[PDB]
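Below you'll find the structure, written out as structure tokens, and then a few comments.
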Protein chains: 2
Amino acid sequence: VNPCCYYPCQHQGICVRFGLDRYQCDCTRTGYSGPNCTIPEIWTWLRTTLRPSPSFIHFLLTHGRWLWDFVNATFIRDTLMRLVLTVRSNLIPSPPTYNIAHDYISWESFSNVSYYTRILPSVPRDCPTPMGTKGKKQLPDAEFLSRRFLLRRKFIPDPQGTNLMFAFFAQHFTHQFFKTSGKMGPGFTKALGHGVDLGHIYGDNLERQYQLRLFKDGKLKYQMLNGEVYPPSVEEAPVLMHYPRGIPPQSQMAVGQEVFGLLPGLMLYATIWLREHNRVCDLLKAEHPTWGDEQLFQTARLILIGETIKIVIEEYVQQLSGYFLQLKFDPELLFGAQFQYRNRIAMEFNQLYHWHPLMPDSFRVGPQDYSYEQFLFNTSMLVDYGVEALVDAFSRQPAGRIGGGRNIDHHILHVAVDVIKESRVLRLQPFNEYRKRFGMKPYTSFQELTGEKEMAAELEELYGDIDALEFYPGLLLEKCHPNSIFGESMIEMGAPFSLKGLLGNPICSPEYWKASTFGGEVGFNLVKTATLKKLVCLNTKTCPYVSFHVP
Amino acid sequence: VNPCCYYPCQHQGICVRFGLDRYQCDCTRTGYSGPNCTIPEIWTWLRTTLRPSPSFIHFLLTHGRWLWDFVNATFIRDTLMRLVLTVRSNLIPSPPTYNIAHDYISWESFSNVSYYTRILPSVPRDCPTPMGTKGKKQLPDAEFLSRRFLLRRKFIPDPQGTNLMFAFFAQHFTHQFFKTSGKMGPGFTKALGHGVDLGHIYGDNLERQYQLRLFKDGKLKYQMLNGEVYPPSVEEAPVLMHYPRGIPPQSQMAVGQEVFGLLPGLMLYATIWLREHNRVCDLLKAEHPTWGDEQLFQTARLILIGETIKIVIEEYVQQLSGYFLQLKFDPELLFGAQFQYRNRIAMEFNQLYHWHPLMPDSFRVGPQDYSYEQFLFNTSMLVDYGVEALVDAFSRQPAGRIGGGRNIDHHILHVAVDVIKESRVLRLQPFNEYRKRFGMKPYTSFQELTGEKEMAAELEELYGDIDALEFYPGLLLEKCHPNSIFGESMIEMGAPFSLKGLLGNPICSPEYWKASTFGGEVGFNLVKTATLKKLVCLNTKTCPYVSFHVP
Ligand code: HEM
Ligand code: HEM
Ligand SMILES: CCCCCCCCO[C@@H]1O[C@H](CO)[C@@H](O)[C@H](O)[C@H]1O
Ligand SMILES: CCCCCCCCO[C@@H]1O[C@H](CO)[C@@H](O)[C@H](O)[C@H]1O
Ligand SMILES: CCCCCCCCO[C@@H]1O[C@H](CO)[C@@H](O)[C@H](O)[C@H]1O
Ligand SMILES: C[C@H](C(=O)O)c1ccc(-c2ccccc2)c(F)c1
Ligand SMILES: C[C@H](C(=O)O)c1ccc(-c2ccccc2)c(F)c1
């Protein structure tokens, strides 16, 4: 049997097949040596035994407000943010390594941007079991697994107070770098760009971008409805949008991300961001009357990218982490560090981000309560209520807890079923292997994974061995931190991907992070002081309750 | 008038148009301050006043063999190589900045790989003169300029002893990353990859690659002639090649770079490298009997990329530079430094690499002397003589001196004429501006540029002002270093572009530079010990005189 099926190499060592039945582990720079990269070097040992557990650190970060309030007002804040940024980032290979086609470094994997990368190589196709060596010959039925442990019975709100304003932002934001190609199959993406390029606003290709642009003042095409600004119709912006057959072009809104017409929440943000882009163009023109359409457009896009990163780190991730430490977006924090300003979306990151539990049982907008059937392909709700109204409603309605299990609404449970199926097609390694790859000890049992006994027992019977537990199911069923939105794994694995994706952007490099890049001091400050509240309120007639936290 | 036409901002400061007639310079991180970034900071001043001139350093590097021999044997070698690598590299912006369409940072310039980047923004289209502010309203006729100062009269051999083996390597090597698109126009390239990706061997696109591959043992297709291995014919490898109409497919060789069938010298290297690829596949299969075609192919490609970089730095640049310092290819030399492992080909780099003066009056192969008309599209010479014979001939024939002027054979003078024309289309800034951008003082007169009076006087009459002298003409007409192949500019401007292109390759990154990346210790050593002699001789029946230096 293939010796690499036993995942012999530890601590990022690379398993290579040699001869007919042998294997060797390349422990280069792993900090370890030995046949399996398990014998540590002195420093590797100190470091690993002095490192407190993720749970302990989480505790420190979510307690002692008074002490943190002091720390947040000093340079210690920066010192810690830089620490967070570098330690989380180093866990992500850069340049990227493997893809669905190559379980080894190759020029094709490096240059071929249509591929999602992957942190761990796949489970060799010739292993005795689907997960490698452990588990049963056949994995649990995806549907059953989903109905049994992910289906929502009673809506469980997020203890951290996360609202739908956050949920939809999450969806909107991620769908700019998660666009799995149906034509090329899993493992492939149309979101070339691999990060925060705002392609869900400008399009993932030039032609579409040009069709969305006004080519006047660097602005984006738009239309007026009830005296408000909204994305233009597909009639005025002949772009491909995924709308149900039967919906005429003049009733479709053209935005950048083909799938956004499928949710008011999504089109809401599409509208907000579009309004903001045109707004920045105005400010820019005031500063540079000699500039043409291109430069105004390009420069505005850069400002919005900056705004997006700012809001995501300081407000989105802040809300999501619940830390008392004040997260900070300051590219300069890495100017003295070794860091590659590039990023490549990993398939695991795609899986991990399927936060469908966040969606509610229904959508409350004022006195009205809308059902999934009234909400999903609604082409009028956004215009009927307008931006302010929806922002207020979404900011007030709690979102469901992500981890813990049994919390995905039946209307969208099919997505989880497909994520599990894709996982197997992608031949993703077992959850415990990913635990190790991200610095955690593997779970020794299901009862340790879940903080209980009922589900644990059933999972053990189904999977047969904790070492067979799959990636996504593991993330969603892992016991949550005290009163947190999800378990440690989601953070320990999710943070590295996110932070590398945010800071890995070229505008965060010494070369780009200059006032001139954003049209001058005025443009630079729009980035440096971006805010969710300002994003909405500087573009709406009135200012509603806007936040990622429920009131 | 546009204030940026005066190139007011110094030391890489960025000129930005403000209001109707104003401008501001963004001096961020330039080491200077002031309206024009001319007021040096304390360290900036020390460094600039303690830095000896390029000529002085050149002198040190080309004298005192005894001392250098001692140094080359110590760690000082590594120390100096690190220095050269980082100081030269820091002069190249990474991520890249501008392109033919944008004279400012933009997401499109960053993501759009079909564009060549540029170090200096173009001469604003609305400047009083073509070069900005200096010179005449009309630039000198390209043809005349070429016939007057670049046309070869009497063949001037390279004093450093460079041969045609080197000359053909240079052409072969560069055409993998210099592939200007005719359909898209100047400023656009088909060599996505922007570096040493060996696309001239494997193709610049998958389809072409696939057509060139055997899909067995990871090898490339090939054919046998006179018992020797050669690239296959277009009949077996249906791939687009630029051969003159009238030549049958059976006489066309398929290699990777469409234009290589136009010179025995080029096809020679195409054959050598192809033989080497298949050779490495053999060694790999011996090591990994379980490997499939893909991995064998991919891994062999990585090894060849490494071999190419090793040889280019330790033998190619060594010969070219004339330095007594033993250059060294070692990715680890940068592991402690801040360095972006990415590269983007600059249009200026393309211009500067037009080394046509290297070509001779005719091509001597043994007793026979071949004219340009007998050499250029010869489809039989390579097979008639075979690899060993041509390598020996090309290694023995001296190549022409690059700098100095009046040394380009009339047969190819038209290329220079076009380079000058493209320069104007690309609106490249004046030579002196590039001098500054690369750390040199601008020439105060033509007589200072050339080391003489006659041509100087005529150039002054034609251009009117030293500040109007164009990029390429400046590189070729600048007085050469003592007994060197070219002037300081060629080195001070080209070295940064070159070294960055070599070390800024993903295989030189901590993540890729591992034995596992190249199939193990055996594959790694092929890179670490690559040599021009071995490249040829481990793939030929007999071993001829092989070198970049004439005997
Ligand atoms: C109205 C509620 C939602 C619905 C109806 C919905 C529906 C879907 C559907 C149909 C798919 C593709 C399924 C397939 O191809 O089998 C999908 C993918 C996805 N969804 Fe949702 N979703 C919702 C909310 C969310 C939220 C709140 C997030 C959190 C950021 C999210 C994140 C994702 C991700 C990351 C993907 C995969 C992206 C890709 O591979 O292209 N979804 N969703
Ligand atoms: C048999 C001798 C040679 C001939 C006939 C030749 C011919 C040409 C021609 C016809 C072009 C394109 C001209 C145009 O589009 O107007 C060209 C481009 C070029 N040549 Fe040569 N060349 C020769 C030797 C060399 C050598 C020794 C080098 C040194 C590395 C070199 C470097 C280049 C470069 C860098 C380009 C531009 C690449 C691009 O933009 O695609 N050439 N040459
Ligand atoms: C003073 C420093 C002492 C360092 C000793 C560290 C002991 C690490 O011990 C290692 O543990 C691994 C996992 O159990 C084993 O696989 C290795 O073979 C073993 O050497
Ligand atoms: C109170 C000081 C807080 C400093 C923030 C540390 C940054 C978080 O660091 C994280 O710690 C985890 C647990 O050890 C590791 O598993 C992660 O890989 C690491 O990135
Ligand atoms: C005697 C030791 C020599 C070490 C080689 C130094 C590396 C070359 O360094 C170069 O020197 C030039 C001259 O000032 C500068 O103009 C270039 O910008 C710089 O990169
Ligand atoms: C700052 C903090 C950390 O590094 O611990 C952090 C950073 C990013 C995330 C995060 C995890 C998953 C998706 C999106 C964001 C997270 F949950 C926590
Ligand atoms: C090592 C040395 C240096 O940095 O001075 C060096 C490095 C690269 C070049 C070089 C210049 C133009 C084309 C190709 C190579 C060169 F001419 C000299």
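We're sticking with Swiss-Prot numbering for chain A, so the shown stretch reads 33-583, in order.
Quick check of the header: X-ray crystallography, 2.7 Å.
Cβ coordinates are placed from backbone N, Cα and C, and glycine is handled just like the others.
Listed in Swiss-Prot:
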type: ACT_SITE; residues: A:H207; note: active site, proton acceptor
type: ACT_SITE; residues: A:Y385; note: active site, for cyclooxygenase activity
type: BINDING; residues: A:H388; note: heme b binding site
type: MUTAGEN; residues: A:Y385 to F; note: Abolishes cyclooxygenase activity
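The residue listed as 'active site, proton acceptor' sits 13 Å from A:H388 (heme b binding site), counting Cα to Cα.
A:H207 (active site, proton acceptor) is surrounded by 20 other CB atoms, counting those within 10 A of its CB over all protein chains shown. Long-range neighbours of A:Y385 (mutagenesis position) (same chain, six or more residues apart, CB within less than 8 Å of its CB): A:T206, A:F210, A:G526. Taking all protein chains in view, 22 other C-beta atoms sit within 10 angstroms of the C-beta of A:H388 (heme b binding site).
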